[PDB]
Structures are given as C-alpha cells and as structure tokens.
Amino acid sequence: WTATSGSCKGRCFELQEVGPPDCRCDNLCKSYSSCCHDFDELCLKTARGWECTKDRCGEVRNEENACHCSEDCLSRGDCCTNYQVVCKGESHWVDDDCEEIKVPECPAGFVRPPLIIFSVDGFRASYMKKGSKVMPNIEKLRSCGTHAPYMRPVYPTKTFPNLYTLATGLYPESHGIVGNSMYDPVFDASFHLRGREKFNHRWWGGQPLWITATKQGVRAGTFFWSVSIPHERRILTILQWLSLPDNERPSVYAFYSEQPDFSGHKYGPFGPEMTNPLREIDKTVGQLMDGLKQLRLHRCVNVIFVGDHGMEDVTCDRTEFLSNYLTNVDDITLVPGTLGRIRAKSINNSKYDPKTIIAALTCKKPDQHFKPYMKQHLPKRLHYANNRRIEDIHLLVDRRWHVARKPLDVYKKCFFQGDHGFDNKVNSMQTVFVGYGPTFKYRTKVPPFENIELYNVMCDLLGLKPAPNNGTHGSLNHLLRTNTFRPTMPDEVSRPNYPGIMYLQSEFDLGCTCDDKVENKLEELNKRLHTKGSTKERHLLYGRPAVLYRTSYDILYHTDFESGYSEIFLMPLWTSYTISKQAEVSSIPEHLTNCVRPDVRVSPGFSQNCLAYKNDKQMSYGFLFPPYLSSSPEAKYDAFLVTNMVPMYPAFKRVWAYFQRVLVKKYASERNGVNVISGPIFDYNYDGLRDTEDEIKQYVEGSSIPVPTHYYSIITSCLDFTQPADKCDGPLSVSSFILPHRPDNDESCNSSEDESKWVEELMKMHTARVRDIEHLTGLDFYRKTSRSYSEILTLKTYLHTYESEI
Ligand SMILES: *[C@@H]1O[C@H](CO)[C@@H](O[C@@H]2O[C@H](CO)[C@@H](O[C@@H]3O[C@H](CO[C@H]4O[C@H](CO[C@H]5O[C@H](CO)[C@@H](O)[C@H](O)[C@@H]5O)[C@@H](O)[C@H](O[C@H]5O[C@H](CO)[C@@H](O)[C@H](O)[C@@H]5O[C@H]5O[C@H](CO)[C@@H](O)[C@H](O)[C@@H]5O)[C@@H]4O)[C@@H](O)[C@H](O[C@H]4O[C@H](CO)[C@@H](O)[C@H](O)[C@@H]4O[C@H]4O[C@H](CO)[C@@H](O)[C@H](O)[C@@H]4O)[C@@H]3O)[C@H](O)[C@H]2NC(C)=O)[C@H](O)[C@H]1NC(C)=O
Ligand SMILES: O=C(OCc1cc(Cl)cc(Cl)c1)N1C[C@H]2CNC[C@H]2C1
Ligand SMILES: [Ca+2]
Ligand SMILES: [Cl-]
Ligand SMILES: [Cl-]
Ligand SMILES: [Cl-]
Ligand SMILES: [Cl-]
Ligand SMILES: [Zn+2]
C-alpha cells in the first residue's frame, strides 16, 4: 500500500527516499508506482518547454513553467539552461575556446569540485570518430579533456552488469548482477528486467559509489532515473541540486541516457536512423555545460562522459537453435541471445546430464557460431564463474549472432538489427571515456583501460577511501593532474632459501633415468658461476617476483634460467628466462627424450618422482624452461632437472610444445628479444585467487604432486623495439596468457590439424593481464625496474587483445 494522499509540495526530487506507506517524491517513485498524487503537476512541469526565447527575458515569474527566464531565476537555480545566452548576450559553452583548467575555479563555499557522471547506454567507442560531425559538445569535452580511444566493458556486455561495475569497481561475479536475467538457487528467486523483485536489496552486492560517499560524509545525488522523466528535466534537477546550500548540496551526481542503445537495437549501430539520437545526446551535454557555465561551475566540476557497452549488427536470421543439436530440448532452461546460460528445467529430474549436453553442443557443425563451456573453463580474463547465479553451462556466442532454444522463441515469444552482450574483447562492444575538469589532465590521450578501474578514480576525485574492489588503485593515476593515489608495493611475506649442493645422486630414488654420464678448469670454474647467479641479470630482468603468502621455496640458478621452486607444491611457482633475437632453437636429442635428473640442491623428499608419472596412465610431464632453447649442449642438461618438470596431460603438451618450440622464438624475433616468466596456476574453486594446498582436487596418481588447472606465461620486451629486451632503457611492453590445463583439445575445433593451424588461436582466446596472474599465484612481478610504480601498475593491467584497430 502507498497512501498517495500526501503531497510533493516543496519535496520535488527529494534526496532521501521516505519509508512507505507515505508517498514518495524522489526520482524513482514512478518506477515503484508510489509517487504522491501531485508529483506530475509539481515535479514534472513542461509548460513552455525547455528553452528561453527573447520574449520571455525578464518575464514575471510564473511557477507553472518548466523552467524560468525571469530575473530571479539564477537565485532560484531554475533558469532554462540557455537563459544567459538568450537574455544576457552570453556564448554557449561549446563556442568558447578551451582554456586549461589548472586549478578549480569554484564559487565560495564549495569544499571540493563536484563530480558529474554522464552515462550513455550503448555508446560504442567508434562513435567518437564516426559521429564527430554531429556531436560538437562531446567532441569539445573529448579534445579539451582527458580521453581514451576506448574503454573495455566487463562480461557480459549488458547494461546492468556494466553500470553496477562502474559504481562498484567489482566484476559481475562479485557484485552479483551477472546478467540482465538471473535465478538465485539459494533464494529460490528470479530477477527480471521488468518487475519489482529486481529492487530487492539482496540482489546487489558490494558497495556502490553513492554508499561509499554517504558513509564518509559526502552527499550524493540519486543515481537512477525513471524512464519517463525526460532528459531536460534530469539536467534541470541536477542543476537545481547544485544550487542547494553547502550543508545540503551533493558532491556527486549521475545522469543516464537510454540512447543510443534504444535506437541501436532497432536500426543497428550505424543505421541512418542513428544520427539523430547522437545529435540529441550532444544537445543534452550542451544543456548541462551551458547550465554549469551559468552557475559559474564550468571550471569547477569534474565531468565524466562514459558508456556501458557498445552495439553490434545482429539480425533474426543469424540465430543458432539448440533444437538443431540436442534431442532433449524440453528438459533445459536457456537464458538466450548474445550469450547462453543452460540449466535443468527440473531439479527433480536426475536424468539430465551436463556432460552429454556439452558433448552434443561441441564442434557439431562446421560453421557453428557458439562454443559451449563449463563455466570454470571460460577464459580467466572474463572472471565469470564464482557466483551461484552463473549456470555451470555457458555458451560463448560469436559476434553478430544469437543463440535460442527453438525457432518458435524467435517469432512467437525481424524486429531488431543490433544487440550487445558478446565477449568484452570484441571491438564492437568497446565503449567510451572522457574526463573533463580541474582534476583531469588537459588535451591528454591515455591508453584504453577497463571500466573496473573507474570506481577508484571516482573515489580519488571525491576524496573518498574506496571499498575493496577489483581495480588496481594507482593504475589510472596518469589520467589525473592532482589527487593521484600514491600506492606502495606489497611487502614480501616469504623469503627464499638459496640452497647449495647438499645431496649425493644416490640418495634419490625417483625412478628417473638420464643418459648424462659422459665427462676442465675452463668450464667447471664457470658452471659454478652459473649455479651461483652469474647469468642472473640476463634471465631475471625485473627483480625476483615477491611471494605474498607464507610458504617455503628455493631460488635455483642456472645458465639459461632462474626459478623459484616451491617445496610445498614440488614444482616452480615461476621460471624466468631471456631469449634474445639472435637465440637459436635446437631439438631434444634422441638419447635425451626421457631424461630426468635429480637436483642435488633439493632433497629427495621435496622432489617429484618419475614413477608417479609411469603409474598415472592419464598424466605426462613437461618442462617450464624449454630444452629447445638451451644455450649450448652442456646447458641443456639443466633443463631436464626434476625441479624444472611439471605435470602435463598429453593433449596439453601439444599446445605447450608448440608455444615453447615455435612461438617463443617467433616472439623474440618480432620484439627484439623477450623475457619469459612461466609457471603453474591452481584454481580449483574458480574464484580467480590462488588455491591453498588443501583446496587441490587432483594429484598425480599415488603422489603428493598437485595438478595445475592452468599454465601462465608473461612475455616482456622493450616498448622501443630498437632496444633489445635485456638492455631496455625505458617503458616495457607485455603480453601474457593463462592457458587451461585440459586433458583434451575439444575447445579447439581444428585440433586434429597441425598445431600451426590452431594453437596460437587458443592462446589468443586465453590472453591475460599480469594482474590476473598475480591474483592466481600470490606473486608480485616487476619489483625492480627503473619505471615509476604507477606506470608499472598500468603495465600490469594491460591486456593484449589481438583485435584489429578500432
Ligand atoms: C574482486 O574484489 C572483491 C572485493 O574485494 C573480492 O571479493 C572478496 O573476496 C574475499 C575472498 O574470497 C571474500 O571474503 C570472504 O568474506 C566472507 C564474508 O562475506 C560477506 O561480507 C562482505 C563484507 O561486507 C561489508 O563490507 C564493508 C567492509 O569492507 C563493511 O563495512 C560493510 O558493513 C559490508 O557489509 C560482503 O561483501 C560479502 O558479499 C558477498 O556475499 C553476498 C551474499 O551474502 C553478495 O551480496 C555479494 O555480491 C558477495 O558475493 C560474492 O562473494 C561471495 C563470498 O563472500 C561469493 O560466495 C559469491 O559468489 C560472490 O562472488 C558477504 O556478505 C567470509 O565469510 C569469508 O571467510 C571464510 O574464508 C576464510 C578463508 O581465509 C576463513 O578463514 C573464514 O573463517 C571463513 O571460513 C568459514 O566459511 C567457509 C565457507 O563458508 C568454510 O569453508 C569454513 O569451514 C568456515 O566456516 C571470506 O573472508 C569477500 O567477501 C569478497 N567480497 C565481495 C564483495 O565479493 C574478489 O576476490 C576480487 N576478485 C579477484 C579475482 O581478485
Ligand atoms: O538511471 C539509471 O542508471 C544511472 C547509473 C549510472 C551509473 Cl555510472 C551507475 C549506475 Cl549503477 C547507474 N538507470 C535507469 C534504469 C533504466 N534501465 C535500468 C536502470 C538504470
Ligand atoms: Ca582459488
Ligand atoms: Cl544476460
Ligand atoms: Cl589433442
Ligand atoms: Cl599454500
Ligand atoms: Cl570498431
Ligand atoms: Zn541494449
């Protein structure tokens, strides 16, 4: 019940929502059908429209009017946004030359520059160039302010997951809004786009910016607007709030536009119809900026212009149907469209089988436009698994397509030419970022970054401490003139041991053999040097990674590589080596194919054993530093140490062997040398965070040797590729991956071909940030460089995407 017999008199767009059954006057009351009876009359005035004309200048105040052109309107904070232009001979903000804002220029009693977030739904990154002719206000913000060529959304590239990521700094798996449609099996309740359940607080996790502000004594404008409140009224309401007295005035505000998404769905991203929506959003920006200039705030307020996601060409005729794959289509529920999520129709049907659904949907048709995944096998860069609202079965849909259960769902449940929701590295899903104001830089381009980073920056702009989030605070310092965050490197928790030669070969009973018993003051003086760290400045270029948890490990040095060997996991946490442009690739000699050698620096009881592999009929082994890249025949023996061996399924060794034998050399050749750091990852509970030993679900049979879920590599070089990787004076360039350690290559539909036709394609799908690897390993990389920490944090958030240029 709502007792809507109350009144909105002097309460229009009140900032604190009043508790039912009293009637509401806030900017969401429409959407809850709860507004007082007189809300339209008092709070949504429209008479005379939105612009002053000469004949109204100096008019008598008439309180029916949507906005005012009377002499008292500046005092009342309720002039039409063009009042000073029409009535006082002022220029529109967009026609003024831009002038650097070196310091805030704020009216008296402003404690801090306000922040205004201008969010646009469906605003695809390439609109900034392709629509430049019809968006002069936006193009000024962009050229005068700080901008990125694009901003990467989170997956799925849907509206509510991305807006709530912008507000929280959290991935959807953590904030809980994982899709526009959701079933939570603990609540036994569903969340829908249309309806009243979605406003139940239990859906929304984390701490959004407005709650962060409020808890720290900063007032916030209400971020959400009911769809029927026109844009001109949203802008006027913001400008009115900005005229409140100091103690009541908010410091942070959001505006939302449903365009260009709304039109983009109907017409496609570049439909002729899309010009007018872009003109209209620009006009809105112009209203806001003219309004700020009237209040003397246009050199005081920080403005962020930001989108949620882009828009791709999608039509009804590009729909795959699960009815063409499965027989049992009626025993499943599908969340359809630009992604698929599948679960059982009934929990009381114990005949439904995920393994057979996956198999029926895997590489079944030559042109197939979706790929099925168990959620834990999705690329780790999507961070899309650790939530009970995410179904175990996921379909990654190719850009430009849909998936649906049955044809009747598409014509009885073409009306549309655009959609979004695809993998967040697709170019069409990228969106926009512009920052304009005193705290932002002047006429500055920054590299593309992820939207999870913005919460921390918005907190910095407002003097707030961010709640714990998935941004890397300090990675976006280069966007700001002032208010930078000055991060400190994490402390190392575990110090390494540096073992010498401590065991005779006969103390080991590992069931390993090697044909290595044939053998100066030349190169026995000199191999002592290589086992104490003489080559270490060549192979470890950025310091030892720091171990950020409590453990026991040893640093091991070799001619061609250095490792951090875990006595707990029986294998390296990391292995570091440098491959110069000139380095040569060699084979594994026939007499050394099955060679494994005890490491006399590491006890038998903290070593792997070859018997375990012999008895495990599913599991083989590989090496972290590849024997193919040995510097010399004698150095090659080091690569067959038991301390460089790791468990690998035969199917995975196909990928790994190709990476190590063919790709590393190709990269050194292209990048003028590369430094490689490789290692294992254990993430059996798919939380994106390193597993403790008691979380490991699989071991090499009969042993304490844990099986990794993934293998990583971080590949670093000089950004100025005229310098070799091992003598780089300036900024670095990095690419990284996190490959799933799987016992088949079913993910790769062309895997029965030569590795040269499928492996690199796999590796690109599994591209990763260094920060993703940090989370998964408890390691901290690049501890000793000559670069600023903030720059290193930017490098660690970089993703190499392998998309063409926008
Ligand atoms: C991205 O960033 C995020 C944010 O930092 C990272 O996410 C965090 O990761 C932590 C480690 O996994 C995780 O720690 C949990 O916390 C459990 C308690 O959780 C509740 O409280 C949170 C705090 O809220 C308050 O925050 C501020 C202070 O910061 C306060 O001032 C306010 O008053 C706030 O209320 C709250 O955020 C959290 O939210 C989740 O759950 C809600 C449902 O209740 C959802 O609405 C919401 O969306 C969140 O859901 C996500 O996270 C949960 C896990 O919490 C996950 O299940 C969902 O899928 C979803 O992803 C909660 O309301 C705490 O109990 C845990 O402790 C257990 O483990 C430790 C291990 O060391 C034990 O020592 C400890 O004893 C305990 O064990 C006991 O229970 C075990 C399991 O039941 C059992 O086996 C054992 O035997 C014991 O009985 C642990 O600390 C954070 O909660 C989490 N935060 C968020 C927001 O997600 C994330 O890691 C980052 N991602 C990457 C890749 O880096
Ligand atoms: O007004 C809205 O959103 C504004 C906003 C901006 C930012 Cl940056 C963060 C968030 Cl959480 C929200 N919305 C209005 C409703 C229309 N469709 C669904 C709802 C989203
Ligand atoms: Ca884990
Ligand atoms: Cl969805
Ligand atoms: Cl295979
Ligand atoms: Cl551990
Ligand atoms: Cl593009
Ligand atoms: Zn949309």
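For chain A, we keep the numbers from Swiss-Prot: what you see runs 51-463, 468-573, 576-591, 617-887, in order.
Placed from the backbone N, Cα and C atoms, the Cβ positions cover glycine too.
Positions annotated as domain 'SMB 2' by Swiss-Prot, on the basis of sequence analysis: 98-142. Quoted from Swiss-Prot, the note attached to the mutagenesis of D171 to N states: Abolishes lysophospholipase D activity. Residues annotated as Zn(2+) 1 binding site in Swiss-Prot, with experimental evidence given as evidence: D171, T209, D358, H359. For the published mutagenesis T209 to A, Swiss-Prot gives the following note: Abolishes lysophospholipase D activity. Swiss-Prot documents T209 to S as a published mutagenesis change and attaches the note 15% of wild-type lysophospholipase D activity. Feature annotation from Swiss-Prot assigns 1-tetradecanoyl-sn-glycerol 3-phosphate binding site to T209, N230, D311, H474; the stated evidence is similarity to another entry. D311 to N appears in Swiss-Prot as a mutagenesis experiment; the accompanying note says: Abolishes lysophospholipase D activity. Annotation source Swiss-Prot lists Zn(2+) 2 binding site at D311, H315, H474. Looking at Swiss-Prot, the entry for mutagenesis of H315 to Q says: 20% of wild-type lysophospholipase D activity. Among the mutagenesis experiments that Swiss-Prot reports, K430 to A is described with the note: Impaired secretion. No effect on lysophospholipase activity.
For the 1-tetradecanoyl-sn-glycerol 3-phosphate site listed in the record, the two most distant Cα atoms among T209, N230, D311, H474 lie 15 Å apart. For the recorded site, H474 (1-tetradecanoyl-sn-glycerol 3-phosphate binding site), the DSSP three-state label reads coil.
With 4 residues unmodelled in between, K463 and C468 have Cα atoms 12 angstrom apart. When the recorded positions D171, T209, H315, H359 are screened for a Cα within 10 A of the Cα of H474 (1-tetradecanoyl-sn-glycerol 3-phosphate binding site), the ones that qualify are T209, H315, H359.
A Cβ within 8 Å of the Cβ centre of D311, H315, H474, the residues given for Zn(2+) 2, is found for these other residues of the same chain: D171, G172, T209, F312, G314, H359, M361, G472, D473. Separating the Cα atoms of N230 (1-tetradecanoyl-sn-glycerol 3-phosphate binding site) and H359 (Zn(2+) 1 binding site) is a whole-number distance of 13 Å. For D171 (mutagenesis position), other Cβ atoms within 10 Å of its Cβ number 21.
Checking the recorded positions (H315, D358, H359, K430) against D171 (mutagenesis position) with a 10 Å Cα-Cα cut-off leaves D358, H359. Two residues, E573 and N576, bracket 2 residues absent from the model, and the distance between their Cα atoms is 10 angstrom. Same-chain residues with CB within 8 A of the center of the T209, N230, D311, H474 CB atoms, the 1-tetradecanoyl-sn-glycerol 3-phosphate site residues themselves not counted, are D171, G172, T207, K208, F210, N212, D358, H359, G475.
What surrounds the Zn(2+) 1 site, by Cβ distance within 8 Å of the Cβ centroid and not counting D171, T209, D358, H359, is the set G172, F173, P203, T207, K208, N212, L213, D311, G357, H474, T485 from the same chain.
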